[PDB]
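Here the structure comes first, spelled out in structure tokens, and everything after it is commentary.
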Amino acid sequence: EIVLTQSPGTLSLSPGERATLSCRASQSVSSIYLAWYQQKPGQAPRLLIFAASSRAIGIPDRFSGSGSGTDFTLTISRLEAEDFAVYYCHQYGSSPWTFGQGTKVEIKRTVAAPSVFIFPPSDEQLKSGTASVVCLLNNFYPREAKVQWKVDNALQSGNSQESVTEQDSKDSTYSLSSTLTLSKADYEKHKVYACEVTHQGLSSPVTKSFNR
Amino acid sequence: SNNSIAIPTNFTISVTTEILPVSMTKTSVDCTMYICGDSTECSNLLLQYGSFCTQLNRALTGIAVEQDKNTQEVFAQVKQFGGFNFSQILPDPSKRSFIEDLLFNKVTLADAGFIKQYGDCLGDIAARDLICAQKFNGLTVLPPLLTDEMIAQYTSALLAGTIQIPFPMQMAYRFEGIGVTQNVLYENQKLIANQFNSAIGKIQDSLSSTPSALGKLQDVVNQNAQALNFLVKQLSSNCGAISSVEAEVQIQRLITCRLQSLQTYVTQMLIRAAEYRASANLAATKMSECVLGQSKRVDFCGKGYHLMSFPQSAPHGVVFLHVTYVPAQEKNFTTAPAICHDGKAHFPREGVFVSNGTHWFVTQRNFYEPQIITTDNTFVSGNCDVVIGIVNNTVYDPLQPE
Amino acid sequence: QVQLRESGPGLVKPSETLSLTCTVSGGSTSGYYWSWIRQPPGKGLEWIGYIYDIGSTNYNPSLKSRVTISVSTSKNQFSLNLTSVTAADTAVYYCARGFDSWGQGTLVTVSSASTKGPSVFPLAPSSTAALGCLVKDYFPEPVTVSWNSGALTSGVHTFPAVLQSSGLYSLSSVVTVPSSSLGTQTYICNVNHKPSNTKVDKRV
Ligand SMILES: *[C@@H]1O[C@H](CO)[C@@H](O[C@@H]2O[C@H](CO)[C@@H](O)[C@H](O)[C@H]2NC(C)=O)[C@H](O)[C@H]1NC(C)=O
Ligand SMILES: *[C@@H]1O[C@H](CO)[C@@H](O)[C@H](O)[C@H]1NC(C)=O
Ligand SMILES: *[C@@H]1O[C@H](CO)[C@@H](O)[C@H](O)[C@H]1NC(C)=O
Ligand SMILES: *[C@@H]1O[C@H](CO)[C@@H](O)[C@H](O)[C@H]1NC(C)=O
Ligand SMILES: *[C@@H]1O[C@H](CO)[C@@H](O)[C@H](O)[C@H]1NC(C)=O
Ligand SMILES: *[C@@H]1O[C@H](CO)[C@@H](O)[C@H](O)[C@H]1NC(C)=O
């Protein structure tokens, strides 16, 4: 095996800038036996540059490959917001074909405040016996957003669970869902529930509260 | 094992075939002919679509120089009979042997599509490369840097292992490299010559009529020919070339489909180039240390201990005839360190005391060549009582006068 | 153009065999190289092996002893089989033609559990407003949530699945709707879960 290592593991670049990604091999591979791939979230890998610099068909002139030996570079010029991807380098020269750990390319934009929504449990999961309350943060940048739950003005921990989406391709925003799961017996013992969030784009913490 | 040694008795010298492909044919796609072949509006066709031809042609130039480097690494390691036959393996003045032309005639029939058509329409003139690419949709086959004459000359140069030492002395020195003395060659030379000649006869019978060993060279050349013919098939029957016959969408769907077929061709040729590079590295290893030197490895150049090898120049490949030494009929002989005679201990000068059941002999360690025990084969040191595993025998003095 | 579609089991028990087939539509398995390349979740790519049509089976020299790849007589399929599958072999298996024109992956979980079907619950607006539906208590992860049978595609956010304390997954899918059409349009969400063979269409 020829271990291929990518040193800039995660970048964060504004649109209009350059992106230089480096793939380094343990042994000297030739100029014609390397390839580059981009992977969108939840999609198949797409070939970008085969050999050192030979572009494929359907790819703009932004992506340019260079290098020979144990140092290969991929250059993205005039980066757009549709380039949020994981980039991989591949050897097809030796018999054990080896990929590498990818470089995750992010897009940087201005701070956008989250729009916060609350979803109560419906009657179906009340009949089933497991209550689940959802707090939604729709569009926000950056990823650092703090969400907390207040049950009768008492802070809760160890029950909430978060899920953060990947960046949207059209605009560089995130989304966050906090699920608070508990029993129907604990749900029958309280009156006021609240989701409190704080973020850099909010001057004050935002509370969305509900009752039955 | 208390007192026993296993010694071979009989031996067979055998040749084996090793065929390794070392070169792939060169393909090049001529731009401004693949795109806008007969549209006669080759400005707007070469602007939007013409920039993707050179990207693929760069990769074809890269794999072409890689295959030239493969042939240089394999066939150009050096720059420049007796009872054995050697008439079918040496050049016989178009400067090729009688195994080489059998290999050439059998392998050149593995291609019957684009490459043979290009060779036929070339007309044995290299100045018509602009013409021959016109009628074959812009695909061109470049001739290699090392031609057939130069490869045959380099094979004849590398066949200097049959040399100012004479050939039986060279075979005796190679047996001494194995571990058996020269008396085995010089006393069994007729049997060795008969086995070598019968083995060349069997290699000629098994290379020509049956495919046999030519199943790792014919199929890879056939794969290359089929990969080139499928390009013409998917370029002609569907997504056809631009001929004399609002409509920008139709010409876009004709010019995008013909580019993707070429990209398919490059992508599935790069893996074949990698496989050919691995085979060429194996061929360079097997010519560095099996040819141009006796190998100390076991079961690598051939079955058994390696003795010699001869190179032959196949089209898109190399053929190694490996000459190897196979022992047989092992026997368990009773060993003893020293022999007491007249109160004097006799030790072997070079060899091991062996007993076949009734009589005592002095033999080599790796072969059973019995010698009668004399005073010219053993030396005297010590008394009888000091040696542990002593045996009683009589040493025969050669000086027995009247 | 060629189309590669992968299919096979979504869940296998340990010490069993995988059997992943790849249908080739628009082309033929006659003169091209074909490979399988897998991916553990949140990790890099690992290469299994490639074959040709007539021969030349090359596999990875770390997984060679328990792998086989074979073409089919239908001239449009080939299959990958693994042997002695441990829990470290769960991946999104990818079917590719050489190293170009890859296909959509198929996720093969490997655990000694049961195929538990989903249960869709609504998430109604509480007076632009957001409405969604929640999926709970399902063990494998191929699940697909679409909105309004493929008509409502803008503003949909389908969150990644989370693993609870019970060893079963949960998921949410939330879409945003302008307040002038809060109830003037019929909004349903359609789930699809393939190992459980379950399709639930739920209103909101
Ligand atoms: C052990 O070696 C002795 C060597 O003398 C063998 O005796 C000879 O045997 C051959 C046939 O194999 C006869 O032609 C010779 O005349 C024998 N020599 C003498 C001096 O009599 C003997 O046969 C060997 N024993 C075995 C079991 O192989
Ligand atoms: C020689 O003796 C060994 C044990 O010392 C035994 O294993 C072997 O089979 C014998 N060889 C024969 C009888 O050819
Ligand atoms: C054994 O040796 C004889 C000569 O003594 C030779 O003709 C024969 O081919 C050998 N047989 C084998 C190696 O089986
Ligand atoms: C070599 O063999 C050929 C036929 O294979 C024969 O014509 C020739 O006389 C032989 N040469 C010798 C024994 O020197
Ligand atoms: C060897 O020969 C001597 C002759 O003096 C004899 O005394 C001795 O016993 C013999 N040893 C044996 C047969 O082991
Ligand atoms: C591979 O799996 C397929 C699909 O189940 C099966 O038909 C085939 O026999 C298997 N091949 C083996 C076990 O070699």
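Residue numbering for chain B follows Swiss-Prot, covering 708-787, 797-809, 813-882, 895-976, 988-1144 in order.
Method of determination (from the header): electron microscopy, 3.4 Å.
Quick reminder: no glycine exception, Cβ is built from N, Cα and C everywhere.
Here's what Swiss-Prot has on this protein:
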type    : residues         : note
VARIANT : B:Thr716 to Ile  : In strain: Alpha/B.1.1.7
VARIANT : B:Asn764 to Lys  : In strain: Omicron/BA.1, Omicron/BA.2, Omicron/BA.2.12.1, Omicron/BA.2.75, Omicron/BA.4, Omicron/BA.5, Omicron/BQ.1.1, Omicron/XBB.1.5, Omicron/EG.5.1
VARIANT : B:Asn856 to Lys  : In strain: Omicron/BA.1
VARIANT : B:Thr859 to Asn  : In strain: Lambda/C.37
VARIANT : B:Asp950 to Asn  : In strain: Delta/B.1.617.2, Mu/B.1.621
VARIANT : B:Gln954 to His  : In strain: Omicron/BA.1, Omicron/BA.2, Omicron/BA.2.12.1, Omicron/BA.2.75, Omicron/BA.4, Omicron/BA.5, Omicron/BQ.1.1, Omicron/XBB.1.5, Omicron/EG.5.1
VARIANT : B:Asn969 to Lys  : In strain: Omicron/BA.1, Omicron/BA.2, Omicron/BA.2.12.1, Omicron/BA.2.75, Omicron/BA.4, Omicron/BA.5, Omicron/BQ.1.1, Omicron/XBB.1.5, Omicron/EG.5.1
VARIANT : B:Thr1027 to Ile : In strain: Gamma/P.1
VARIANT : B:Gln1071 to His : In strain: Kappa/B.1.617.1
VARIANT : B:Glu1092 to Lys : In strain: Theta/P.3
VARIANT : B:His1101 to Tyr : In strain: Theta/P.3
VARIANT : B:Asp1118 to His : In strain: Alpha/B.1.1.7
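Shown on the structure are the features that Swiss-Prot records.
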{"residue": "B:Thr716", "record": "variant position", "Cβ contacts under 8 Å, 6 or more apart": "B:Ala1070, B:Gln1071, B:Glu1072, B:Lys1073, B:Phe1109, B:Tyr1110"}
{"residue": "B:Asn764", "record": "variant position", "Cβ contacts under 8 Å, 6 or more apart": "B:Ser735, B:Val736, B:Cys738"}
{"residue": "B:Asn856", "record": "variant position", "Cβ contacts under 8 Å, 6 or more apart": "B:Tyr741, B:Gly744, B:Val963, B:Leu966, B:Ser967, B:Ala972"}
{"residue": "B:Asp950", "record": "variant position", "Cβ contacts under 8 Å, 6 or more apart": "B:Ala829"}
{"residue": "B:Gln954", "record": "variant position", "Cβ contacts under 8 Å, 6 or more apart": "B:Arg1014"}
{"residue": "B:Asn969", "record": "variant position", "Cβ contacts under 8 Å, 6 or more apart": "B:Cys999"}
{"residue": "B:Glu1092", "record": "variant position", "Cβ contacts under 8 Å, 6 or more apart": "B:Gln1106"}
{"residue": "B:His1101", "record": "variant position", "Cβ contacts under 8 Å, 6 or more apart": "none"}
{"residue": "B:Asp1118", "record": "variant position", "Cβ contacts under 8 Å, 6 or more apart": "B:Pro1140"}
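Listed variant positions (B:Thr716, B:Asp950, B:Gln954, B:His1101) with a CB under 8 Å from any chain C CB: B:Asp950, B:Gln954. A Cα-Cα distance of 32 Å separates B:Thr859 (variant position) from B:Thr1027 (variant position).
Secondary structure at B:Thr859 (variant position), as computed by DSSP, is strand. Flanking an unmodelled run of 9 residues, B:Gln787 and B:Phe797 have Cα atoms spaced 21 Å apart.
Across the unmodelled stretch of 12 residues from B:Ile882 to B:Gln895, the Cα-to-Cα distance comes to 7 Å. Separating B:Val976 and B:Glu988 are 11 residues for which the deposited structure gives no model; the Cα atoms of the pair are 15 angstrom apart. For B:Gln1071 (variant position), the Cβ neighbour count at a 10 Å cut-off comes to 10, with all displayed protein chains included.
Same-chain residues at least 6 positions away in sequence with a Cβ under 8 Å from that of B:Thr1027 (variant position) are not found in this chain. With 3 residues not built between them, B:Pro809 and B:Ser813 have C-alpha atoms separated by a whole-number distance of 6 Å. Other Cβ atoms within 10 Å of the Cβ of B:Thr859 (variant position) number 17 in total over all chains. B:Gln954 (variant position) falls within a helix when secondary structure is assigned with DSSP. For ligand 1, the variant positions lying close by, meaning a CB under 6 A from one of its atoms, are B:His1101; the full candidate list was B:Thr716, B:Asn969, B:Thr1027, B:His1101, B:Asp1118.
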